[PDB]
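**Q** This is the structure I have questions about; it appears just below.
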Amino acid sequence: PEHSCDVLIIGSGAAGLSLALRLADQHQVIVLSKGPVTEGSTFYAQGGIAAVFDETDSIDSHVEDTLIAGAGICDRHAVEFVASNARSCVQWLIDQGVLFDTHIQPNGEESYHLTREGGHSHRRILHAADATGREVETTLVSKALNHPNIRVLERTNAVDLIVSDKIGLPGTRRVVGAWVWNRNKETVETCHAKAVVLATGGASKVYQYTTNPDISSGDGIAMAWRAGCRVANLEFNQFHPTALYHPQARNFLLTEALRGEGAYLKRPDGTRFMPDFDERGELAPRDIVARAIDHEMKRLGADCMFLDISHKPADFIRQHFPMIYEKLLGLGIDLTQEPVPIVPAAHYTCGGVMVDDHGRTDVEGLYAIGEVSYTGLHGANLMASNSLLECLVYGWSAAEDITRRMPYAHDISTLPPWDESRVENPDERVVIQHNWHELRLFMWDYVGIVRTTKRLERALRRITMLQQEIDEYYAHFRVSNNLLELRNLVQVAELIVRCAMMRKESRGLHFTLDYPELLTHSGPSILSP
Ligand SMILES: Cc1cc2nc3c(=O)[nH]c(=O)nc-3n(C[C@H](O)[C@H](O)[C@H](O)COP(=O)(O)OP(=O)(O)OC[C@H]3O[C@@H](n4cnc5c(N)ncnc54)[C@H](O)[C@@H]3O)c2cc1C
Ligand code: NA
């Protein structure tokens, strides 16, 4: 028909492309990508992927580090599980063409050089200079493009998934495709499939400041919800503690790896502030550091803080942080000689769509893996470099489950075409622009790093106004990117806030002045549609 395949993968970053390869030798796969095929967080990951490779290190530490960085609510099977398959998955990646920095020199022979970021307690982060992402994305991309059974559809923005009991199909609720805005030809076309996989990324763009590409609008979280999936833990959004505070800093992240190799966190006056907050100093986990930086900006009334690796050999630095060095230089900053100004910005969505060990969601035929998901691995706070890591493990387990299921799968039926609504309004379009800004601004102030019930009230009320306001002014409006994206950001913002109002405690990334203490029995926050 319009478009047909066996497995439709929505998203083409680490989660999707990698899942796509595993499926390719025996399935017909179509990977969508809302912008160019490589635009996505993955392409921008710097510091690398955690796995366990050193004789000295052990799966045990990597788990325990994760259970700690997760502030008590990581789900254990989930952490071990995943702790227990990296390299293999990491190895798989390598067997695909990925080149991680080789050492040269244990004191006998060559290996994979390894960094560390906060919460780690052994060195096990494979990287490629200070720009792992480019190497992974670039490669999975190239493999998927040169494979007969995977069709890559760029500039294709999914709008919603097709659920059988919603289009009068009979049988249990299950996904059977998605309607997609074909950016280039400006229609919504229909894509049929036997399995749909959400690999869309996260949502940090709901926040005014973020380390993210402009794609990270939470679309798949929203799609899944509109389709019936429960979602969880969306109050746990991570604000990476060191993003560049420079006017031309579109949105840039200085890797945690910097701290991992000696970088320092300083006050505008030169002093190191972390030890006022946590023995773990520069390498404590992110909810705690981000909070400290936030605390100090407020107390001091300062625009910012600084990241300094000067104390270190120009050469070390330039060989281990090429990309960041090349690029702070264009902004007339010398990572080699000066402290860089940095601020905490929205970086990763710890929560998302509930899914089990094979990436399955609550709706048959619908999977989700990667940042768009919630597995239990990150509890209340991700540990650095577990993210790409989750993307890979779940692309595997999911490939396995699907593969086993495809042979018994129902035959690809015809579907209703999307009802292109078609009204226009040059001015109201602009308004859709005001609202996006509006949202991102109030979520920063009202569902940010420090929180209170009363601010969460303000946030929900404003989101409610936005949704009422949207049904009313943009239910008949012709599809477009901005409108698609705004419906999604607003939807996801609701789940975030509602999840945040449920937690009567301060844990991991959720900190609220009205409950500074810990409950003794916690768990995830769960919302169902
Ligand atoms: C600056 C930065 C650095 C990072 N560095 C690291 C690191 O070194 N190590 C690590 O583990 N993690 C790192 N992360 C976190 C980790 O990078 C991400 O969580 C991971 O890349 C998420 O990948 P993904 O496959 O799940 O989604 P993404 O790579 O973000 O891609 C999602 C894909 O979904 C597609 N998509 C989204 N919405 C739609 C839609 N509506 N319709 C159709 N397609 C859609 C997008 O087009 C995109 O192709 C970093 C993140 C950032 C932002
Ligand atoms: Na997630």
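Note that chain A carries Swiss-Prot numbering, so the residues on display, from first to last, are 5-533.
The way this entry was determined, per its header, is X-ray crystallography, 2.6 Å.
Placement of Cβ uses the backbone N, Cα and C atoms for every residue, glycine included.
According to Swiss-Prot, the protein carries these features:
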- 16-19, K38, 45-52, 161-162, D223, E375, 391-392: FAD binding site (BINDING)
- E43 to R: 2-fold increase in Kd for FAD. Retains 15% of specific activity (MUTAGEN)
- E121 to K: Retains reduced benzyl viologen:fumarate oxidoreductase activity, with 72-fold decrease in catalytic efficiency. Lacks L-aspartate:oxygen and L-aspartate:fumarate oxidoreductase activities (MUTAGEN)
- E121 to A: Retains reduced benzyl viologen:fumarate oxidoreductase activity, with almost the same catalytic efficiency. Lacks L-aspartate:oxygen and L-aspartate:fumarate oxidoreductase activities (MUTAGEN)
- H244, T259, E260, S389: succinate binding site (BINDING)
- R290: active site, proton donor/acceptor (ACT_SITE)
- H351 to S: Shows weak activity with oxygen as electron acceptor. 148-fold decrease in catalytic efficiency with fumarate as electron acceptor. Decreases FAD binding (MUTAGEN)
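Describe the structural surroundings of these features, if you would.
**A** Note on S16 (FAD binding site): other Cβ atoms within 10 Å of its Cβ, all shown chains, come to 33.
Annotation for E43 (mutagenesis position): same-chain Cβ neighbours under 8 Å, separated by at least 6 residues, are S37, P217, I219.
In the three-state DSSP scheme, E121 (mutagenesis position) falls into the coil class.
For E121 (mutagenesis position), the same-chain residues that are 6 or more apart in sequence and have a Cβ closer than 8 Å to its Cβ are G51, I129, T259, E260, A261, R263, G264, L287, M387, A388, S389.
Its Cβ taken as reference, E260 (succinate binding site) is surrounded by 28 other Cβ atoms within 10 Å in the chains shown. In the three-state DSSP scheme, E260 (succinate binding site) falls into the coil class.
Counting every protein chain shown, the number of other Cβ atoms lying within 10 Å of the Cβ of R290 (active site, proton donor/acceptor) is 26.
DSSP assigns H351 (mutagenesis position) to a strand.
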**Q** Given the recorded positions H244, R290, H351, find the one whose Cα is closest in space to the Cα of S16 (FAD binding site).
**A** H351
**Q** Spatial neighbours of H351 (mutagenesis position) among the binding-site residues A19, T46, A49, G52, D223, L392, defined as Cα within 10 A: which are they?
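**A** Cα within 10 Å of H351 (mutagenesis position): none.
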**Q** Between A49 (FAD binding site) and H244 (succinate binding site), how far is it from one CA atom to the other, in Å?
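**A** Pair distance, Cα basis, whole Å: 13 Å.
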**Q** Measure between the Cα atoms of every pair in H244, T259, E260, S389, the residues the record assigns to succinate, and report the largest value in Å, rounded to a whole number.
**A** 12
**Q** Around the recorded succinate site, report the further residues of that chain (criterion: Cβ within 8 Å of the mean position of the Cβ atoms of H244, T259, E260, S389; site residues excluded), sequence-ordered.
**A** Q50, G51, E121, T246, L257, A261, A388
**Q** Within 10 Å of each Cβ, count the other Cβ atoms and name the one among the binding-site residues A19, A49, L392 with the highest count.
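**A** Its Cβ has the most other Cβ atoms within 10 Å: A19.
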**Q** Which site among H244, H351 has the most other CB atoms no more than 10 Å from its CB, taking these as recorded positions?
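**A** Neighbour-count leader: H351.
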**Q** Roughly how many angstrom lie between the C-alpha atoms of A19 (FAD binding site) and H244 (succinate binding site)?
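**A** On Cα coordinates alone, these residues lie 21 Å apart.
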